[PDB]
Protein chains: 2
Amino acid sequence: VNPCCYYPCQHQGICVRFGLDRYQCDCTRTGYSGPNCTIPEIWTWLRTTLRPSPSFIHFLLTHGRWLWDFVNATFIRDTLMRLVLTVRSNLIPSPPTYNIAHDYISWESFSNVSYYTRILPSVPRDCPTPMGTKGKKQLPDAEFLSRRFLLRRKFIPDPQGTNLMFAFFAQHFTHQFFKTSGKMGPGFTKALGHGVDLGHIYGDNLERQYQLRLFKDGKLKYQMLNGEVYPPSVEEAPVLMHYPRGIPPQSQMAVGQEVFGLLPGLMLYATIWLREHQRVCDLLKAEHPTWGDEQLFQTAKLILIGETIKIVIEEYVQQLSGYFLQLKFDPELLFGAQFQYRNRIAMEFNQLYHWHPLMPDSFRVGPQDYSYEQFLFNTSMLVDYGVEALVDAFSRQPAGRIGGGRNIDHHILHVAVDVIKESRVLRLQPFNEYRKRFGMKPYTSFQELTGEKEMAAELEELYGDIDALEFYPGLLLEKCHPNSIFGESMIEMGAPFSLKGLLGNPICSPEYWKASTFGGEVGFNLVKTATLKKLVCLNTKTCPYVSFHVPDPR
Amino acid sequence: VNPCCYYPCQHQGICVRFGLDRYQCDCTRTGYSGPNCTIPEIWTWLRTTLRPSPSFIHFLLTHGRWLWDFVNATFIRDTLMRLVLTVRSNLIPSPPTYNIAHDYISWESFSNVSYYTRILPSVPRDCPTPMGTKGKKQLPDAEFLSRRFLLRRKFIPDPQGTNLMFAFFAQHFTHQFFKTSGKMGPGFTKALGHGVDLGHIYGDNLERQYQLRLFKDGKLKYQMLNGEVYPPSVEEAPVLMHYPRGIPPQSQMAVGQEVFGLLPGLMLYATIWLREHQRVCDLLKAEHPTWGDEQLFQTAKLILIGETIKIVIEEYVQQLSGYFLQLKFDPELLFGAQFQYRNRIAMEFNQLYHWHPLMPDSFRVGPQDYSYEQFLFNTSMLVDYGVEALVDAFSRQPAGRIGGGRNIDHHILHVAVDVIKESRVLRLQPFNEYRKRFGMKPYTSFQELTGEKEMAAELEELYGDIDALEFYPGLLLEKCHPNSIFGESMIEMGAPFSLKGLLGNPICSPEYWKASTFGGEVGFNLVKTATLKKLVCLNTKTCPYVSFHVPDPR
Ligand code: HEM
Ligand code: HEM
């Protein structure tokens, strides 16, 4: 009973439940027609039938680097880059649609921005299985799936050669828009602003942003330890910070994102970006002696946002895609498109970025391995080695494979367990529903999913139906592409959430991406040539190896 | 000293002050080039030179109704309507640009949404005149300009034949997005949501919205006086309401916008829309017996927003434009355009909608005139005459001319005085700067402005330079078009602020304007055929004369 439990409306048509026993699919401009939105318009049809396999497109982006050096040297770089942007971005709705409270559009869902859109509604709470129709009557014990399948047995490094500089960049970056409320529950972001507002550096709330500001030359407060510039102490900026009970204000560093006390990893980066902010303030001060503090501050936040979003497209995403296409951040590729410039980070996007397999077994800085119980919460390590050293270290140690399964180190394995349970509170739909939704074809067996027989078989025994595989488990347990860090679904589902958040940033709008926004060519060129090496090395007394890539191929 | 005081950058290029003594104009994609953004690209040029006079275009929209009956019967209705939408909407920046605190783009200006964008920055606080360069060293005494020029001498009715149903619709409507904070100051809207969020019916803050809700069938609370449905008392919904000290809870009606106790006018309408909400709830309940309260509520807010925004385009704006073009609200005209769906109501747009000249000398309901001291705060009048009667009355009494000057009745003349003083705190730029900005040509004399010699001459004596006429005074004192309620500037500056707020509503987005949003065809057709007569008459026991127009031409 309840027709919408059968997920009847295909090609993202919407199932509105009508009088009691019946329902209706709204196929408004889905490209399909008829009662379950399934008969293709001739165009719709032709497009889909000619669309090449995802797994195949991947290989073309990792086919002969010669041809791609040539394509990268022509304007086709720009064409394909525009096209990646448009095509991938169209899959994410704008304005936002639903949230935990509403599986319909409402104005509230549209304005209460403490919320996280979901792109697919809840499994209706009146369905037979907790997953709709198919599946076991009661889901697998989370604790169990994680120990049995997610847990690191033997460390598998990522084949693409990702290092911890990347692992930690990703952590830092992600934690400016993923900040689940806790005190309100799942759904609910405390990181309102919903994207690359650099609130991990400056604060999710103004009051804290003023607490971290110097209010001189547009600068941010800091402290000076040994030779260098390190974040101020909670002594000099009250701000808050989560630190294990019994750690003292003085020894705590005040940062922006309250969690970053947790590891050096997080702290390292927040130091680089504070140093970078100061630097930019001074160039801007030099340029405009009139400016005054507030304008220097705000213009600096804009440059650094421009920097962050360039480094992410041209270096971070270029590292984990592994495409030979040279990606580029040129906002102007979208000025001819019908693109909306706004973003709402989705709860599903939060599940998908739960990629803790990157974290290794121990942390080798210098020639000494550190345990997690030495690394996590170590307050001195940063100050002791200094930004230069740690960058080099993290740049050399490899990060783990994400996809494939059996790779979450036990110290953090509990997190993946909480993720699966949140999928459950969240009532996230099946995996495959999301597969369909992101333009992919559903798995017919776990054997197709995994790509082996042993796990697949037990997984089958547990879930009961491939059509009942939970979203996060399936994401992590799917077969990796060739010799890649994850497989098909991570890229096809993750990529649109990521490119809309990046290019849907107001800065990229024709209205804002003008040189004056940044304070004239000076500022504007700083965002236009930002580079990870430049970020680290211009703020360090000596340049280490800095890369998202593990060296030389060693 | 301070180059930007001379307003150097033409065609809305932006004057960034550089090292001390010098500055630079950023002409990024203005269509013009060179140091003050003045040399036209050949396209830019050709367009502008071929653009017909505004005053002329107006006459074409009030040229032979025969030709316009034919154009209205073809698809050209839709073409011109699309074109009005695109063309007018392009003049308003999206995302928002500045605010009182920032005359540069900043992320804060972009996210602290208690703010009101201004489309042109402040007169820099270091300029010689308070208006930049030109003008008297100290501005005209507000008190004086208003008594001398704004004040109603003899009532001039509006020639277009606008009535008080319109006067009060406009008041009600406007007060859902103009809610200056007071406790924070000028700048600062308490009506966050910035547009047609129907927060005048439902509340600017959720907590109050829950206080006004019944939480049964999606309905809103109410009370039953004599035969009809009237808003609940502050007794039954705490909510707040501004009522003159000493009025008791029971006699106060609880509404949504706290000010609406002030007049029957405001209350009358809030009664119609509460009755309309309930009605819609029931149709929706009838359609979907499954639905439950929250979804009925939210789907009703969406229908009523759709209604409000139709009635405004096809009836309200059609009444005060007086064009023979039949305007239409069809969101689909913009699905091919590059339109951004977001709005931020501007402080200037608040000044311009300060059009208090509509209010008459006394209020004749029935055959008895009421004084302002009988009308304002009269708690019984609504209940005493009932919605039916008052609609008829207000539908017959004519509203005053807006433009032209000398028409603000003394009882409310003080308001216009506060407006001019807020223009001053706000440091709003000259009038003409805004003229240029909205694609018009500046006045060379007050004589050109006004269109007579006596006021113009004294005005000149007071302001010192035509290029120093304050924005609101100039708006109200400019010569009315032919036999129209206001003149050129009110339409050319007001119209874009208005059409972006209307069509930049999320509901109009391709993502939302689907039948399901509204709950299937039923709901969707209610927004698609909404009419003022339907609004009033389907919620009243007997249909009066209902119009924005004064009858028959009498
Ligand atoms: C490889 C880098 C990492 C990435 C990309 C990553 C990503 C994430 C993300 C996206 C969240 C969700 C945040 C929210 O919405 O509130 C999260 C939560 C969490 N992560 Fe990580 N993380 C990483 C490394 C770590 C490490 C090293 C630890 C170990 C200290 C860790 C422990 C946790 C915990 C405890 C939570 C919050 C509690 C919970 O979800 O139940 N993460 N992580
Ligand atoms: C013809 C209909 C009217 C329109 C279109 C109109 C419009 C406005 C607007 C746009 C505001 C600004 C609201 C804000 O930002 O806070 C306002 C303020 C005000 N109006 Fe009206 N109004 C109308 C009739 C009236 C009447 C009849 C009165 C007399 C009781 C009145 C008295 C005021 C007062 C006292 C203020 C607030 C104080 C101030 O601005 O100093 N208005 N009006």
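The numbering of chain B matches Swiss-Prot: 33-586, in order.
This entry, so its header tells us, was determined using X-ray crystallography, 3.5 Å.
Including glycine, each Cβ sits where the backbone N, Cα and C put it.
The active site, proton acceptor annotation in Swiss-Prot covers B:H207. Listed in sequence order, B:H232, B:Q289, B:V291, B:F292, B:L298 are the same-chain residues at least 6 apart in sequence whose CB falls under 8 Å from the CB of B:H207 (active site, proton acceptor).
Proximity of B:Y385 (mutagenesis position) to non-local residues of its own chain (separation of 6 or more, Cβ distance below 8 Å) is seen for B:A202, B:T206, B:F210, B:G526, given in sequence order. Per Swiss-Prot, the feature active site, for cyclooxygenase activity maps to B:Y385.
According to Swiss-Prot, the feature heme b binding site maps to B:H388. Using a 10 Å radius centred on the Cβ of B:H388 (heme b binding site) and all shown protein chains, the other Cβ atoms total 22.
Annotation of the published mutagenesis B:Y385 to F in Swiss-Prot: Abolishes cyclooxygenase activity; the original residue is retained in the structure shown. For the recorded site, B:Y385 (mutagenesis position), the DSSP three-state label reads coil.
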